[PDB]
Structures are given as C-alpha cells and as structure tokens.
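Q: First the structure, then my questions, so here it is.
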Amino acid sequence: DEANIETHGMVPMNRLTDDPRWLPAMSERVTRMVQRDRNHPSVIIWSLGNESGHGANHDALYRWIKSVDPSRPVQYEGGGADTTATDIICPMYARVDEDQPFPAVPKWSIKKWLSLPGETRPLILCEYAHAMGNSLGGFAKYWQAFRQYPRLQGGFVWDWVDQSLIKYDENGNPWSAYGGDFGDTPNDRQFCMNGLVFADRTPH
Amino acid sequence: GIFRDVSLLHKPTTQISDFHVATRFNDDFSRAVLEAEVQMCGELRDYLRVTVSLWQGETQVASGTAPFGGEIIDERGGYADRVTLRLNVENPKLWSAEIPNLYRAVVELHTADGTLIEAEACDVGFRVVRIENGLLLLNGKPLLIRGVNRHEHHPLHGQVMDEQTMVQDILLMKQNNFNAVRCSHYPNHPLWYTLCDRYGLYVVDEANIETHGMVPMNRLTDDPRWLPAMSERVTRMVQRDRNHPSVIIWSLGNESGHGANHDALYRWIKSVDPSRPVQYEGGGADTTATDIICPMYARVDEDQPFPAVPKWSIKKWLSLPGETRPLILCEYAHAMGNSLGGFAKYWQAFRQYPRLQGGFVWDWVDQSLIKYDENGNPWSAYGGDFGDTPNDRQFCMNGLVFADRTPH
Ligand code: NA
Ligand code: NA
Ligand code: NA
Ligand code: NA
C-alpha cells in the first residue's frame, strides 16, 4: 500500500520532500493511508510513495509508520533504493548482473547490491521487467537469481495493464490511444503502455 | 630428514629472550608509535637497560631507552623481566607489497654505563591490517589479493629450500602480478618471510596442521587430547613470525574440519596478536574460527551444495543472511596441467564485488621430482614413479610453473 506522494518532476527530485513546509501535506498522505488500511491482512508492506528523492520528511514519516504500525515493513525506493527510509532494498530496474553506476543513486546489480559492505536488508524490486510492448526479454535471469539468492525475494513487474484510452474513428470504430492523441502536449507518447495485458485485459 | 638448517647459537647468560614489535597509527597514518616489548632471561640487575633504535638506512629516526620492569597488569604487579619502549615516528614510510618500505629495529641489551651485552634486530614494516565493515584493509585501503599458494618444493632437493630458489619464485610472482603468497600448508623457511618483507609480498602464515585423511576430517581437531599438539603448532608459529610485516594473516592450518580446538586457537591468536586477521577454511570456510570467508574452489556463479559444507557461489556466499565478512579464496583456479580456464570470470567478480577481495591460486610450482633414465637422462616424475603405493598419480603437479620454474 503506497502513499500518494510522487514529486518526480521536481529538480532535484527531493526539493519538496526535503522541505519542512511540505511535511504536513506529505504526512496527511501517509498517515491517512495507514489509518484507513491498517486492518487489511493483504497489506503486508507500507510504501512512502514513489520517485520523490530522499528528504528528511521521508525519514520522519518512515519512523511515524514504524511507531504506529510495527506489524508491517516500510519501503521506499527514492534516493537510491537503500536509504534509511526503507526496510527493504527496493530498486527500480536494477539489473541482475550489470551495474548502472549513476551519480548519487547508482543502480547496482541486485546480486552485488546485497553484498555491499554493511548491507543486510532483503532486496525486492519495486519495479522491474518493463513490459513496454514486445518486452520481458531476460525475465528468466531475474527469476534464476531470485531462486538462487535467499535475500533476493522477488519484485513487482512494471506493469499490469496498458494505460491506453479508447478513441473513435470517423466511422465510429474504437481504437486504442496513447500520449499525444488527445492534443495533450507535451506528452510521453506510448510510455503509458507498459502492461502485461492490454487495457481490455487481453494478455500480451 | 633434517631438511632445514642446523645452527649453533651462543647467547649471554643475561639475554634477550623474546621481543615483539607493534605499530599503531592515527586516522591518516601520519603519526606512528612503534611499541617494542622486550623480555629477558637470566639475572636481573638494576643497571640493565634496553635500548630500541629505529633506522631508515643509515638515518636514526627514533630511539628509546629504559630499565626493565613493565607496568602493573594485575594484583601481583607487573613483569620485572620485561620492558616496553614506545617510539614515535612522524610521517612513517608505510609498508606494502607495492612499496615495501622497511625500517631496521635494533634491540640492545646493555648496562647503564653503556656496555653492550647483546643485540638483536628485525626488519620493521609500518602497516595496519584490519577488517573494517566487511573489508580487509591494509593502511586504510581495501586489498585485492593477487595470490598464489606455494609449497616448498625443489625437483632435485625435494623440500629443502635455498635462497636462490626463493628469490627466483618471488621475482617470477611479482613479474606475473602476484602480490600475495599462502604458505600452503605450514610455516616456511625463515628467510622466506624476510624476502617477502623486502620484495613486497603479502603472506598468509599457516600452522602445520592438516588432518585431511581423518574420518570425519575433524576427528582429531575436535578431540581435546590433541589440543596440546595443535596448540604448539599454532603458538610457536606466531611466536616465531609475528614481527614480519609481510605476514598479514594467520591461518590455523588446512583441511582439518572444524573442531573446538580451532575455535580455541583462533581466540588465542586473536588475544596474543590482534594486529592480524585469522583465517581457516575447514568446516565450510565460514566458521567461527575465521575472520575471512576463505573457501576452496568455490565457483563464481555455480553453487555446489555439498552436505554440511556447501561451496556456494562466492557472489551468493557474500549475501547469505547474517554474513558480513570479506571473502578471499584460500585456493582457486586449480592449475593442474592445461588449466586456468574461466580465470577471467573470477577476476571480473573480484573487481565488481567489493567484498570479493581475491584469492590464492592453486598453485605456484609443480611438485614433480627428477628421476633418471637408463641412459642417465633426467625426466620429471609424479605419484607412483618411486614405487609409492597407494599414490595420487599426477595430482602433485598443479603449478603455474614447472618444477624448474619454467612457466606454464
Ligand atoms: Na530468493
Ligand atoms: Na510508463
Ligand atoms: Na573486490
Ligand atoms: Na595436488
């Protein structure tokens, strides 16, 4: 269960989440989620949101959750996927064997990530195996790793269903549309369609 | 046989009986303290003095003089027959396999009025070896062990070692980008360590304990009746070799399972010499008797799940729940004949993974022996060629170089 906090477009990504003036707003999105959903057994992990960097507000709200509901781990990928605001190493699109050494937020090989000095947490990818169109090449490598490594406990494929929308031709025929087909500009054309199933839930 | 040197040593009645050198550093290795503990035997007298002088070539960099009598250590007092000199060295030249900077420590037992009774001496290398946050550090930097296992073997003289062969080996090793050697599986000829101090090789000094043939392998090492014997092999090694800077790691032996005697002697080493990590591969390579995960022939990516002593993939091994130690293979890349296939995979892993800090190839030199044909021609022989039976025919030849030190 994930709080409705994403500030991906900020520069830097944590401009708001490191700002105490936005701590109230963020808090409401976390606290009110927990207060609503904490009795559901299906919810096994709390998430502080997505792609909002790593700021002190995350640390604060992490600790708040841990204090009010210690029955569930808290995870958060922002700020390098292994910050103090997560109980689980939860990277996005970390590869099995290939390192991606980005400045300040590297995406290590998940195998390597587990063994970094001082690292003891489990590793569950919050996003992997980007199913954009004709994709999921190399999925078996992930699952071989998951089964071989105890602390590689899986991940969440990105993603379930294409976010396409239905438009209608001049002849009334429906067709599937993506970014830019509604005059929306700027837009990220077909990156809305990353699903294992079509929007009508027909499988890829 | 008597396969190492035999000597006579004449000492005075009042003599230096033991001396240990330790080096302590500040956070950036700009300041060092050489702590020299000197012990005497014979008649104590208030005019006796110990002077410890430290030299860089012909330059005296530090010195210290003191009468005997150490500090109070328990309710009965201190050691009247010991003294610890603490010498300060500013901006010491640090010892490493890359730059084997050495000082000369001279320990003079003399009188107050200046008469020299005797003098002992050692080469001193200023370096710190410690495991920090899962990494083996030398002088604050993580090591990458380009190591090889080396038996003391000569095709003509067997297990008799000479200086010339040692030097030949060290030169070849350094010329082939080795920086470390494992004394497989026993303390080496003394000179070895000196040469490694001088030329710059990291040394794993290994107690002469291997019980591989026992069933189970720890039948003796788990038996307290064999704890004395084992102890002598460990303790007397440390007491002999603890002043050599080249020795960076102690090993409790090889292929003797995991028994309580190992735990005891591990702790003994850690108590007497906390300046060096202790490793031991037996009992699964990750037991309580080792500071370093030191498997034999663990593969890079392939698991070998043996009962009770699995050989995990080294990458996987690092990440097992609760595991934080560095991983240095005590033996890998078995160079038996036409071999070393897949070596690059090991080195890719070593460079990618911080806590994979290398290993020791098995091994340096083929253990072949020279026999002679009917026509007087020499040929290289292996197990079974001397009527020895049972024998392990050619498994004695696992070297990167031939017995004559010609490279494979
Ligand atoms: Na797993
Ligand atoms: Na998308
Ligand atoms: Na490494
Ligand atoms: Na062999």
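In order, the residues displayed for chain B correspond to 208-615 in Swiss-Prot numbering, which applies throughout.
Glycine is no exception: its Cβ is also placed from the backbone N, Cα and C atoms.
Under the heading of mutagenesis, Swiss-Prot lists B:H358 to D, F, L or N and annotates it as follows: Less stable to heat than wild-type. Causes significant destabilizations of the first transition state. Quoting Swiss-Prot on the mutagenesis of B:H392 to E, F or K: Essentially inactive unless very rapid purification. Causes very large destabilizations of the transition state. Marked as Mg(2+) 1 binding site by Swiss-Prot on the basis of experimental evidence: B:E417, B:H419, B:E462. Experimental mutagenesis is annotated in Swiss-Prot for B:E462 to H, with the remark: Slowly inactivates galactosidase activity by reducing the binding of magnesium. It increases binding specificity. If you look up Swiss-Prot, you'll see B:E462 marked as active site, proton donor, on the strength of experimental evidence. What Swiss-Prot says about the mutagenesis result for B:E538 to Q is this: 10000-fold decrease in the beta-galactosidase activity. Here Swiss-Prot flags B:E538 as active site, nucleophile. Among the sequence features in Swiss-Prot, the mutagenesis site B:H541 to E, F or N is noted as follows: Poorly reactive with galactosyl substrates. Less stable to heat than wild-type. Annotation comment: Swiss-Prot describes B:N598 as Mg(2+) 2 binding site, evidence class experimental evidence. Here the residue is the original one, while Swiss-Prot reports the published mutagenesis B:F602 to A with the comment Decreases the stability of the loop 794-804.
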Q: Between the recorded positions B:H419, B:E462, B:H541, which lies closest to B:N598 (Mg(2+) 2 binding site), Cα to Cα?
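A: Closest by Cα: B:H419.
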Q: Indicate whether B:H358 (mutagenesis position) is helix, strand or coil by DSSP.
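A: Coil, per DSSP.
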Q: Compute the mean position of the Cβ atoms of B:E417, B:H419, B:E462, which form the recorded Mg(2+) 1 site, and then list in sequence order the other residues of that chain whose Cβ is within 8 Å of it.
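A: The surrounding set, listed in chain order, is B:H392, B:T418, B:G420, B:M424, B:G460, B:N461, B:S463, B:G489.
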Q: Sorry to bug you, but what's the C-alpha spacing from B:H419 (Mg(2+) 1 binding site) to B:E462 (mutagenesis position), rounded to the closest Å?
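A: B:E462 (mutagenesis position) and B:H419 (Mg(2+) 1 binding site) have their Cα atoms 5 Å apart.
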Q: Among the recorded positions B:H358, B:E417, B:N598, B:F602, name every one whose Cβ is found under 6 angstroms from ligand 4, counting any of its atoms.
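A: Those recorded positions that pass the cut-off, since their Cβ is under 6 Å from ligand 4, are B:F602.
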Q: Have a look at the recorded positions (B:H358, B:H392, B:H419, B:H541) and report the one with the fewest Cβ neighbours inside 10 Å.
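A: Ranked by other Cβ atoms within 10 Å, the recorded positions B:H358, B:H392, B:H419, B:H541 bottom out at B:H419.
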Q: Tally every other Cβ atom lying within 10 Å of the Cβ atom of B:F602 (mutagenesis position).
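A: Here the count is 12.
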Q: How many whole Å apart are the CA atoms of B:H392 (mutagenesis position) and B:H358 (mutagenesis position)?
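A: Here the two Cα atoms are 7 Å apart.
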Q: Between B:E417 (Mg(2+) 1 binding site) and B:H358 (mutagenesis position), find the distance joining the two CA atoms and give it rounded to the nearest Å.
A: 14
Q: If you count other Cβ atoms within 10 Å of each one's Cβ, which of the recorded positions B:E417, B:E462, B:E538, B:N598 has the most?
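A: When each Cβ's neighbours within 10 Å are tallied, B:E538 tops the list.
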Q: Work out how many Å separate B:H541 (mutagenesis position) and B:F602 (mutagenesis position) at their Cα atoms, rounded off.
A: 10
Q: Distance check, please: Cα of B:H358 (mutagenesis position) against Cα of B:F602 (mutagenesis position), rounded to an integer number of angstrom.
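A: So the Cα of B:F602 (mutagenesis position) lies 14 Å away from that of B:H358 (mutagenesis position).
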Q: For B:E538 (mutagenesis position), just give me the three-state DSSP call.
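A: For B:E538 (mutagenesis position) - judged by DSSP and reduced to three states - the answer is strand.
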